[PDB]
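Asker: Structure incoming, see below.
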Amino acid sequence: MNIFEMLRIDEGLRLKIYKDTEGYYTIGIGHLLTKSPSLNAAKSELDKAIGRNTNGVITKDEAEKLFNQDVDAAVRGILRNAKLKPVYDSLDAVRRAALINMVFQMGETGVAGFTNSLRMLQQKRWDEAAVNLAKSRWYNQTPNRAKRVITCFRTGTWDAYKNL
Ligand SMILES: [Cl-]
Ligand SMILES: [Cl-]
């Protein structure tokens with residue numbers, strides 16, 4: 001198991017423009033296009049991202065290329081973020097993957113806001129951090145995914161993703 005496989009399970013793969021859990025235009029493997037309510041604005045972002053006139057549909061290869069970029073960017077956002085970097089550096093491989101997942105989903109800013117959970121992760125107080133992470137909009141809106149990520153923080157294993 002790895003970050004790519006993990007996120008592929010969490011996000012799925014769709015080759016046509018679609019709406020995410022928040023109603024935002026997205027495509028591929030959870031690649032957010034825009035928060036604007038207009039499909040045309042979404043089509044425009046897509047063409048700009050892919051480099052061609054897409055008509056809202058992409059190939060698998062195209063989807064995978066956006067995915068590669070997005071993971072890379074998440075990692076880089078973590079390393080450049082003063083609050084996130086130290087956490088990330090303190091964690092083991094599985095848990096680092098969990099932090100990347102949250103950043104991929106909610107952005108560097110959103111995660112950097114989980115101040116208390118971050119402090120707990122850094123201190124390696126696993127059960128306590130899992131309980132704190134659950135007291136969030138994130139958990140209440142996407143509970144199954146959140147439970148999977150949280151299990152990773154709690155146990156340090158990929159158990160929640162094995163079967164899927
Ligand atoms: Cl892009
Ligand atoms: Cl979910």
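Even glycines carry a Cβ here, placed using N, Cα and C.
Quick paste of what Swiss-Prot says about this protein:
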MUTAGEN   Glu11 to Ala, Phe, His, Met or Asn  Complete loss of enzymatic activity
MUTAGEN   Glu11 to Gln  Complete loss of activity
MUTAGEN   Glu11 to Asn  Loss of 84% of enzymatic activity
ACT_SITE  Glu11  active site, proton donor/acceptor
MUTAGEN   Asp20 to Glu or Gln  Loss of 99% of enzymatic activity
MUTAGEN   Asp20 to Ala, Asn, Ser or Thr  Complete loss of enzymatic activity
MUTAGEN   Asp20 to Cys  Nearly no effet on specific enzymatic activity
ACT_SITE  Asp20  active site, proton donor/acceptor
MUTAGEN   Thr26 to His  Facilitates transglycosylation more effectively than hydrolysis; covalently bound substrate
MUTAGEN   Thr26 to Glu  Complete loss of activity at neutral pH; covalently bound substrate
MUTAGEN   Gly30 to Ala  Almost complete loss of enzymatic activity
MUTAGEN   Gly30 to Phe  Almost complete loss of enzymatic activity. The enzyme is destabilized by 1.5 kcal/mol
BINDING   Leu32, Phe104, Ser117, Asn132  substrate binding site
MUTAGEN   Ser117 to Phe  10-fold decrease in enzymatic activity
MUTAGEN   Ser117 to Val  50-fold decrease in enzymatic activity
MUTAGEN   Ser117 to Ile  500-fold decrease in enzymatic activity
MUTAGEN   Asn132 to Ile  5-fold decrease in enzymatic activity
Asker: When you look at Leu32, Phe104, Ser117, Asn132, which the record names as binding substrate, what is the longest CA to CA distance in angstrom?
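Answerer: 27 Å is the greatest Cα spacing among the residues binding substrate.
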Asker: What is the interatomic distance between the Cα atoms of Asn132 (mutagenesis position) and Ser117 (mutagenesis position), given in whole Å?
Answerer: 6
Asker: I want to verify one value. Collapsing DSSP to three states, which class is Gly30 (mutagenesis position)?
Answerer: coil
Asker: Within 10 Å of the Cβ of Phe104 (substrate binding site), how many other Cβ atoms are there?
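Answerer: Within a 10 Å radius of the Cβ of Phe104 (substrate binding site) lie 27 other Cβ atoms.
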Asker: Using CB atoms and a 10 A radius, I'd like the single residue among the recorded positions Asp20, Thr26, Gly30, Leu32, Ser117 with the highest neighbour count.
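Answerer: When each Cβ's neighbours within 10 Å are tallied, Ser117 leads.
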Asker: Tell me which of the mutagenesis positions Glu11, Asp20, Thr26, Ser117 ends up closest to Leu32 (substrate binding site) in space, Cα to Cα.
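Answerer: Looking at Cα distances from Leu32 (substrate binding site), the smallest one goes to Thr26.
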Asker: How many Å separate the Cα atoms of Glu11 (mutagenesis position) and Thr26 (mutagenesis position)?
Answerer: 11
Asker: Could you check which of the mutagenesis positions (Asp20, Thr26, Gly30, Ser117) sits closest to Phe104 (substrate binding site), going Cα to Cα?
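Answerer: So, of the listed mutagenesis positions, the one sitting closest to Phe104 (substrate binding site) is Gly30.
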Asker: Neighbour count, 10 Å Cβ-Cβ cut-off, for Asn132 (mutagenesis position): what number do you get?
Answerer: 19
Asker: Return the count of C-beta atoms lying within 10 angstroms of the C-beta of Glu11 (mutagenesis position), excluding that atom itself.
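Answerer: The answer is 20 other Cβ atoms.
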